[PDB]
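Report on the following structure.
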Amino acid sequence: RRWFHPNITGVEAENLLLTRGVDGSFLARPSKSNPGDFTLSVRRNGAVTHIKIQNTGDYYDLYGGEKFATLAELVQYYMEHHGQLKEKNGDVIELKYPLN
Amino acid sequence: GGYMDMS
C-alpha cells in the first residue's frame, strides 16, 4: 500500500505532508514510542496530526472504534467514512488522500 | 509531535 511509509520519522512525515500534501492527505508509518506499531500522520488545517494504531494481535483499531483484521482495512474504513475519526473533544480528522 | 489523545 503506497500510503505506508516504512522508514520515516514523524518529522519526515510532517515534511512530506506539508510540502507534498493538501489538507486531508495522510500516511501510516511506524511508531517511535512503541517500536513495532504504526502511526497515521494526517493533515488538517495546514498542520499535521499523528494517530497511534493499536495492533492487539487479534485486530487493529484506533484505541477505540471499529476493529479490523489488517491495517489496510482500517485505512479503507476511515477513508470511506470521513466522519468517523473524532479526537475526544468532538473534532473530526478526515483521512482523505493517501500521501502517494 | 502533534499526537492526538487516544481516549
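The residue numbers of chain B are those assigned by Swiss-Prot, with the residues present covering 737-743 sequentially.
If you check the header, you will see the structure was determined by X-ray crystallography, 2.3 Å.
Note that Cβ sites are derived from N, Cα and C of the backbone, with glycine treated the same way.
One mutagenesis experiment named in Swiss-Prot is B:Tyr739 to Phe, and its note says Strongly reduced levels of vascular smooth muscle cells and pericytes in developing blood vessels; when associated with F-578; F-715; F-750; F-770; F-1008 and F-1020. The Cβ of B:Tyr739 (mutagenesis position) lies under 8 Å from the Cβ of no residue that is in the same chain and 6 or more residues away along the sequence.
Secondary structure from DSSP puts B:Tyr739 (mutagenesis position) in a beta strand.
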